[PDB]
Amino acid sequence: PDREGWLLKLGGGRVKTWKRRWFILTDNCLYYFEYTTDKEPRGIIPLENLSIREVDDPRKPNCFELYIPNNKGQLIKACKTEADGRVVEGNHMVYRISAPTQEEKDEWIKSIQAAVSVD
Ligand SMILES: O=P(O)(O)O[C@@H]1[C@H](O)[C@H](O)[C@@H](OP(=O)(O)O)[C@H](OP(=O)(O)O)[C@H]1O
């Protein structure tokens, strides 16, 4: 992988809460898993056509967002796995993510910008 680590992700549904997932950036794609050894990703977020921005959040530190610029209301193309094994579409307009430190946030941002620009 180009980068891996624990990050908190905000949900995309009615009651949006933060969950800690193991994220792996590789192949112009951002994956996340429940455990570091899980063979299959719980979520797949292709980075094509996505941009990244810093954001401030009232509850969690060190945040950034993946989003579609000038978005006319479209969801980000992604997959997500439910409890029963079902592969479904992601429900997100944005992915808001929180890193443990400012240094980790900066390093994830540089890594993600390097992936999308050249692919
Ligand atoms: O129980 P709810 O209220 O429907 O909330 C969902 C629940 O927290 C899932 O665990 C989470 O998926 P992951 O385990 O894959 O992180 C999902 O994130 P999502 O909106 O990004 O799919 C939430 O929407």
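Throughout, chain A uses Swiss-Prot numbering, with the displayed residues spanning 260-378 in order.
Just so it is clear, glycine is given a Cβ too, placed from its N, Cα and C backbone atoms.
The annotation that Swiss-Prot gives for the mutagenesis experiment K268 to A reads: Abolishes phosphatidylinositol 3,4,5-trisphosphate binding. Counting every protein chain shown, 19 other Cβ atoms lie within 10 Å of the Cβ of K268 (mutagenesis position). When secondary structure is read from DSSP and collapsed to three states, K268 (mutagenesis position) falls in the strand class.
One entry in Swiss-Prot concerns the mutagenesis experiment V274 to G. Its note says: Increased phosphatidylinositol 3,4,5-trisphosphate binding. In three-state terms derived from DSSP, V274 (mutagenesis position) belongs to neither a helical nor a strand segment and is classed as coil.
Neighbour density for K278 (mutagenesis position): within 10 A of its CB lie 12 other CB atoms from the protein chains shown. Among the mutagenesis experiments that Swiss-Prot reports, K278 to A is described with the note: Strongly reduces phosphatidylinositol 3,4,5-trisphosphate binding.
In the three-state DSSP classification, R280 (mutagenesis position) falls within a strand. Here the residue is the original one, but Swiss-Prot notes a mutagenesis experiment at this spot, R280 to A: Abolishes phosphatidylinositol 3,4,5-trisphosphate binding.
One mutagenesis experiment catalogued in Swiss-Prot, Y291 to F, is accompanied by this note: Abolishes phosphatidylinositol 3,4,5-trisphosphate binding. Packing around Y291 (mutagenesis position) is summarised by its Cβ count: 22 other Cβ atoms lie within 10 angstroms of its Cβ, all protein chains included.
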Using the alpha carbons only, what distance in Å do you get between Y291 (mutagenesis position) and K268 (mutagenesis position) once rounded?
10
Separation of alpha carbons, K268 (mutagenesis position) and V274 (mutagenesis position) (Å)
13
By the DSSP assignment reduced to helix, strand and coil, which category contains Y291 (mutagenesis position)?
strand
Same chain, |i - j| six or more, Cβ under 8 Å of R280 (mutagenesis position); the result in sequence order is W265, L266, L267, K268, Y291, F292, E293, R301, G302
Cβ under 6 Å from an atom of ligand 1: which of these mutagenesis positions qualify? The list is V274, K278, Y291.
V274, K278
